[PDB]
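*Asks:* Take a look at this one; I'll ask things after.
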Amino acid sequence: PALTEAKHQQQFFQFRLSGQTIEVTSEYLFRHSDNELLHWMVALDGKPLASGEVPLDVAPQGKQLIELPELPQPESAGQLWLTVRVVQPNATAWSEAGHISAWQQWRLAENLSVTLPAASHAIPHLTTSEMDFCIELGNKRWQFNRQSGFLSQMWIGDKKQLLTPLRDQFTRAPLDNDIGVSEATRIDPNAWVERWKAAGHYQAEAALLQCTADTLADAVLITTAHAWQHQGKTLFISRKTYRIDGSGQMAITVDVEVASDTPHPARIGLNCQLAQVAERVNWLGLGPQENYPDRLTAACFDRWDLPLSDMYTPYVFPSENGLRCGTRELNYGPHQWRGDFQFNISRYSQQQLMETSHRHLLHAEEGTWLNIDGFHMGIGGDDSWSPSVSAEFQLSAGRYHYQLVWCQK
Amino acid sequence: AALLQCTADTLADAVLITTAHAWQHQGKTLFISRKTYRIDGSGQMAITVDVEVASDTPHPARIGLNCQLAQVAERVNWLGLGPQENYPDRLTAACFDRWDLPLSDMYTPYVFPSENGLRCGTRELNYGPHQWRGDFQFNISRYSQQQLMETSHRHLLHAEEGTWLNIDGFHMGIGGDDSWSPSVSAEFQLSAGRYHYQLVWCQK
């Protein structure tokens, strides 16, 4: 995946957008751009609105100003994106015809959705036992395991949707940059993974603090709080609310407090194991390939669609992989998640990835593992023997908050 | 502010008010603000605010609330970065502690009236018989932002009835590399699009 980041950063055309004008700067020293054209597209949340194609004629180290046609007016709510690509019409000694050599994307106009959600003539019915909160709307059921505080099961019709309950996730299946040169028989305290292990990030347990279920005028509101503790110390506090509305959508709100004296958590998100295994993963966000908070710039915002296999990046040494950032919508099987998040969908649990030493020893688990991160620490990479995650990619803000809408589809 | 959503629900031990507003200008939505108020049985009001900023719109100067309190009190007591005026990109001198200043000293008499007196990193604010808790920046004064904006000289300001209180979840840096070309560094610009903050307002 990372190779595409290199390709992007090292491209020979720089682009600067000002209004309707794209300034293209050549970084060629000797050759004039005599086999290139600029293809451009405007899209509204993944929908193509306009496009064009301009012969790109730039002298070595020179500039060309390309003014775009009056760009479409954002029909409805959403964000317009402008994408440009320098394509090489003719094949060369080292490239196929149609080779894309450079690209860049920008945000244009954005319309905020002031549209009110449609009213529904139905209010999820809340049944309360001592074991659970059982919410029923139409053919959908949600079961919150009242002893744990987590959404334990969901039914569609009669099919159980979860294998593992929806829980908070703070750890990462250590990357090579997290491990560095620390070893079982020779520990390097500074390595992130050592700090996390020492802090008990991989051992912290969720103590259910708060647990309530309330009926709203048109919804059910579940509120919980957990203390993630280790050796008597609270590491994380997580307060979550679930709002089941009459359209069958579950709005999840998560607030996290991180103990300031505790090594910054690897991630802040949720995860569960879906019973459903589906073929394709369809999503709106930065892609198509794996991209991380500090390795985003090559990724393009669009509607992507990949067979599930391609969500997993077969690194020889199993570790956390496949994160996709800036996702506004995720479609999988009969589930849709909306909001603004990073996600990682796979057949291996973080635990399995952490334990396994070689790629070929991994075993696809039953169902599908899905991680949805509100926040995620950068991966670093200045060197793999001394913590190289820049401060602005460390989850150091103390208080975190994110929202997620989980509906069928 | 166009009122979009407006509901009031009774919880098992609280009242939950939920509203949404669209801040619009010439047909364009600039901000969407969704707020919830939870009045609990101890008399504390938990306020949650979610803001969406149109990405194509110059980054808002601040993101907060304000009101005008009827009460004028003598001292302002608070837990946060102080004691003197400090801003997102001018914090490092300020010390975190329990501070206490006569209200007059919250106002910084700049000869050319402008926004002044912000205190950042505040976890608790006590004024009169009101207590705000959370994590915010605040600006308490006798002049409205409007009056400050309009007035050309310090000596022309008129202390207004009551007390103006601004509570910011977020606030743009003040800059200062030069005063003739926008010098606010990117990381101090409110450019994240989605914002969220919480505030507890109880008596005391």
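Following Swiss-Prot, chain A shows residues 616-1024, kept in their order.
Heads up, the Cβ atoms here are built off N, Cα and C, so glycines get one too.
Dumping what Swiss-Prot says about this protein:
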type	residues	note
MUTAGEN	A:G795 to A	It forces the apoenzyme to adopt the closed rather than the open conformation. Reduces the binding affinity
MUTAGEN	A:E798 to D or Q	Small increase of the catalytic efficiency, when the sodium concentration increases
MUTAGEN	A:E798 to A or L	The catalytic efficiency is not increased, when the sodium concentration increases
MUTAGEN	A:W1000 to F, G, L or T	Decreases affinity for substrate
*Asks:* Around the C-beta of A:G795 (mutagenesis position), how many further C-beta atoms are within 10 angstroms, looking at every protein chain?
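*Replies:* A:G795 (mutagenesis position) is surrounded by 22 other Cβ atoms within 10 Å.
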*Asks:* Just how many other Cβ atoms lie inside 10 Å of the Cβ on A:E798 (mutagenesis position)?
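*Replies:* Counting Cβ neighbours of A:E798 (mutagenesis position) within 10 Å gives 10.
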*Asks:* Restricting to the same chain and to sequence separations of six or more, state which residues have a Cβ under 8 Å from that of A:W1000 (mutagenesis position).
*Replies:* A:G795, A:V796
*Asks:* For A:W1000 (mutagenesis position), what is the secondary structure state per DSSP, taken as helix, strand or coil?
*Replies:* coil
